[PDB]
2 protein chains.
Amino acid sequence: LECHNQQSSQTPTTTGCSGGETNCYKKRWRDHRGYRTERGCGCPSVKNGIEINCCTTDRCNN
Amino acid sequence: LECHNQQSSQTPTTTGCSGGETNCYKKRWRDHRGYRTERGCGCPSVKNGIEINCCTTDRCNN
Ligand SMILES: [Cl-]
Ligand SMILES: [Cu+2]
Ligand SMILES: [Cu+2]
Ligand SMILES: [Cu+2]
Ligand SMILES: [Cu+2]
Ligand SMILES: [Cu+2]
Ligand SMILES: [Cu+2]
Ligand SMILES: [Cu+2]
Ligand SMILES: [Cu+2]
Ligand SMILES: [Cu+2]
Ligand SMILES: [Cu+2]
Ligand SMILES: [Cu+2]
Ligand SMILES: [Cu+2]
Ligand code: NA
Ligand code: NA
């Protein structure tokens, strides 16, 4: 599986994930005047005001 | 602007872009013995071995 890993609304970049990994993710939260966005391999558990989208196809976490 | 967002050869689906966006895109790349296609809002620049289409009208990125 390969996933995007760029931040914010940056031009897209991709990374390969560890063998068994089935998900890519996009986390979003707010800070002062805007959103923050984090993208990578996996689907880490979130809490306390973070939202996350997880998907299961290559480069899906746009 | 609205753009298609479906993958692959799926039936077309659409999303609404941010207010200032002017482009839609379709991106294709090779994945072993297959191809993957992504669609959405924006126009990432061409780079090695990706095929990129961009256009400027609603749902133009078939
Ligand atoms: Cl992509
Ligand atoms: Cu793949
Ligand atoms: Cu890419
Ligand atoms: Cu922060
Ligand atoms: Cu992508
Ligand atoms: Cu429109
Ligand atoms: Cu509209
Ligand atoms: Cu507009
Ligand atoms: Cu595909
Ligand atoms: Cu090149
Ligand atoms: Cu072509
Ligand atoms: Cu129309
Ligand atoms: Cu269409
Ligand atoms: Na449509
Ligand atoms: Na179409």
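The numbers used for chain A are those of Swiss-Prot, and the residues that appear cover 22-83, in sequence.
Heads up, header says this was done by X-ray crystallography, 0.9 Å.
Every residue gets a Cβ built from N, Cα and C, even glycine.
Under the heading of mutagenesis, Swiss-Prot lists A:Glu59 to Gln and annotates it as follows: Decrease in the rate of isomerization reaction of disulfide bonds. A strand conformation is recorded for A:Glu59 (mutagenesis position) in the three-state DSSP classification. If you take the C-beta of A:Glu59 (mutagenesis position) and look for same-chain residues 6 or more apart in sequence within under 8 angstroms, you find A:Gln28, A:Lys47, A:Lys48, A:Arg49.
Recorded in Swiss-Prot as a mutagenesis result, A:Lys68 to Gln carries the remark: Decrease in the rate of isomerization reaction of disulfide bonds. With a cut-off of 8 Å between CB atoms and residues at least 6 apart in sequence, the same chain places nothing near A:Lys68 (mutagenesis position). According to its DSSP assignment, A:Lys68 (mutagenesis position) is coil.
For the published mutagenesis A:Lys68 to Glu, Swiss-Prot gives the following note: Decrease in the rate of isomerization reaction of disulfide bonds.
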